[PDB]
Amino acid sequence: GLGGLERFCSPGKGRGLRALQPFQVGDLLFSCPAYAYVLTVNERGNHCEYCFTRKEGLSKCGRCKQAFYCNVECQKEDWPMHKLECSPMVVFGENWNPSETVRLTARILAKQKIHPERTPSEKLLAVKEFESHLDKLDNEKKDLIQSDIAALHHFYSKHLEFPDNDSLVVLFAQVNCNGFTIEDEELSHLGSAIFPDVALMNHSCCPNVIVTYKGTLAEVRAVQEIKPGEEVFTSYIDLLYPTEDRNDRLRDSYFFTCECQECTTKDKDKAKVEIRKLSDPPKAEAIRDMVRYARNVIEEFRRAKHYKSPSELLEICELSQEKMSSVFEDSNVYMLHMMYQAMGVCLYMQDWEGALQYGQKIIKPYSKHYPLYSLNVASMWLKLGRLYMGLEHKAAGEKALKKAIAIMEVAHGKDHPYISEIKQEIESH
Amino acid sequence: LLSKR
Ligand SMILES: Nc1ncnc2c1ncn2[C@@H]1O[C@H](CSCC[C@H](N)C(=O)O)[C@@H](O)[C@H]1O
Ligand SMILES: [Zn+2]
Ligand SMILES: [Zn+2]
Ligand SMILES: [Zn+2]
């Protein structure tokens, strides 16, 4: 197993992870090497396929030209997985477009074929043991899984020996339920992976640990004091949103309802949905209406970024912020959501000043809505710092970068490469 | 999948 920890049966939460020794804030509970992993398409050329190292001068694979490595060693070590896609990419050409989930599942089947025995990634929980929630699956989800299976057969039949359809539905359900996205220091999507021992940890909206990544290695560090006998909880989702929203996402994606202290007490819900202090206070139904509108624009925008222009997206942000501002405070999380999206759009257009402008409005409410140590907060400080630095504002930049470092030392560990890079950024300028 | 954002 894993020192100082154990698997146990958590009442009403199936299997979980329990502490057998004390852990202090910033302490490393354990590490877990990726069982299976895939670099996201948009990051190819920026990161090594095999180890996810971010570097310039990465060597291009001579056959497909769509995989990049640190060196010949990374290339060679990655080949057992990359061969599933190398020739297929050139053959299908423009038609090669499997979803990330399919790519990961293909790699899972490949690993199962090469290494059927228990791996060092499965010291407490095996991939085969993953919870699937197959029985809870509705028509929409079964249809999505079937599409995924069809894509799997479509692009990966060359090297894979498929089980029956039923087992593939089980596998895909397990992947949706237990899979992790890997993000960088800015919380930018890097890829997807399976970390079986890490997936043992249950969810809480007030978690006592955070998961970070060191290449393809998952790391789990305490963000709260943990005492022997206490269950170890991580957050599966963005904790910015109020209780109802959080539970809608947890129910939809993970088929459960959280009963943590935050969901029960609902302490932060009031401040999260802060209402303007108007002479004539807004009626209850007007609040419910604006909240409904807010969720609708969130979904609408989600769709719009796929085909609308950057100016249209900014228009949606500005106009929606304008409508919401009559009822909602600037510190309101839906306002913050639109501001964050707008910041992202500004960043894409290389409109640095506008992005800084929004981020400054975003950072403090983030600090108040998120838990004490939050990758979202650290990441926001980091973005702000890099914008200030890029715009020649070294004192403000140094201050924000040091705030980011201060959180990340706890979450990533004092010796993490991301921190060395940030310190290098401070010293170089 | 499991992400903070
Ligand atoms: N706070 C919580 N309350 C109830 N169930 C939870 C929970 N957090 C996580 N879970 C369950 O754990 C699953 C995530 S994988 C976590 C390990 C799982 N408990 C197991 O026995 O293998 C989810 O499908 C959900 O059903
Ligand atoms: Zn490498
Ligand atoms: Zn190749
Ligand atoms: Zn909760």
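Just so it is clear, chain A uses Swiss-Prot numbers, and the residues here are 5-433, in order.
Placement of Cβ uses the backbone N, Cα and C atoms for every residue, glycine included.
Summarising the annotation, Swiss-Prot assigns S-adenosyl-L-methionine binding site to A:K17, A:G18, A:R19, A:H137, A:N206, A:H207, A:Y258, A:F259, A:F260. Around A:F260 (S-adenosyl-L-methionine binding site), taking its Cβ as the centre, 18 other Cβ atoms fall within 10 Å, counting all chains. Secondary structure from DSSP puts A:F260 (S-adenosyl-L-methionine binding site) in coil.
If you take the C-beta of A:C74 (Zn(2+) 1 binding site) and look for same-chain residues 6 or more apart in sequence within under 8 angstroms, you find A:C52, A:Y54, A:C55, A:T57, A:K59, A:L62, A:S63. Look at Swiss-Prot and you will find A:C52, A:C55, A:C74, A:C78 tagged as Zn(2+) 1 binding site, backed by sequence analysis.
If you take the C-beta of A:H86 (Zn(2+) 2 binding site) and look for same-chain residues 6 or more apart in sequence within under 8 angstroms, you find A:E53, A:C65, A:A71, A:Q79. Sequence annotations record features per position, and here Swiss-Prot assigns Zn(2+) 2 binding site to A:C65, A:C68, A:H86, A:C90.
Under a cutoff of 8 A between CB atoms, and with a sequence separation of 6+ in the same chain, the neighbours of A:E187 (mutagenesis position) are A:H193, A:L194, A:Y217, A:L379. Looking at Swiss-Prot, you'll find the mutagenesis A:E187 to K noted as follows: Abolishes methyltransferase activity on p53/TP53.
In sequence order, A:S383, A:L386, A:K387 constitute the residues six or more apart from A:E190 (mutagenesis position) in its chain with CB-CB distances below 8 Å. While the structure shown retains the original residue, Swiss-Prot records the mutagenesis experiment A:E190 to K with this note: Strongly reduces methyltransferase activity on p53/TP53.
A:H207 (mutagenesis position) has a Cβ environment of 18 other Cβ atoms inside 10 Å. Here the residue is the original one, but Swiss-Prot notes a mutagenesis experiment at this spot, A:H207 to A: Abolishes methyltransferase activity.
A:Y245 (mutagenesis position) carries neither a helix nor a strand DSSP state and counts as coil. The annotation that Swiss-Prot gives for the mutagenesis experiment A:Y245 to F reads: Strongly reduces methyltransferase activity on p53/TP53.
A:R253 (mutagenesis position) carries a helical DSSP state (H, G or I). The 10 Å shell around the Cβ of A:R253 (mutagenesis position) contains 14 further Cβ atoms across the protein chains shown. Under its mutagenesis annotations, Swiss-Prot gives A:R253 to Q the following note: No effect on methyltransferase activity on p53/TP53.
As a published mutagenesis entry, A:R306 to E appears in Swiss-Prot alongside the note: No effect on methyltransferase activity on p53/TP53. Annotation note: A:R306 (mutagenesis position) sits in a helical segment as assigned by DSSP.
In the three-state DSSP classification, A:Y374 (mutagenesis position) falls within coil. Within its own chain, A:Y374 (mutagenesis position) has A:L243, A:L244, A:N380, A:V381 as residues 6 or more apart in sequence whose C-beta sits under 8 angstroms from its own. Where Swiss-Prot documents A:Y374 to A as a mutagenesis experiment, the accompanying text is: Abolishes methyltransferase activity on p53/TP53.
Of all Cβ atoms in the protein chains displayed, 16 besides its own lie within 10 Å of the Cβ of A:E429 (mutagenesis position). Experimental mutagenesis at this site is recorded by Swiss-Prot as A:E429 to K, annotated: Reduces methyltransferase activity on p53/TP53.
Proximity to ligand 2 (Cβ under 6 Å from any of its atoms) holds for these recorded positions out of A:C52, A:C74, A:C78, A:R253, A:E429: A:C52, A:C74, A:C78.
Proximity to chain B (Cβ-Cβ distance under 8 Å) holds for the following recorded positions out of A:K17, A:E187, A:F260: A:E187. Counted within 10 Å of its Cβ, the other Cβ atoms near A:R19 (S-adenosyl-L-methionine binding site) come to 15, all protein chains included. Rounded to a whole number, the C-alpha distance linking A:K17 (S-adenosyl-L-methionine binding site) with A:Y245 (mutagenesis position) is 22 angstrom.
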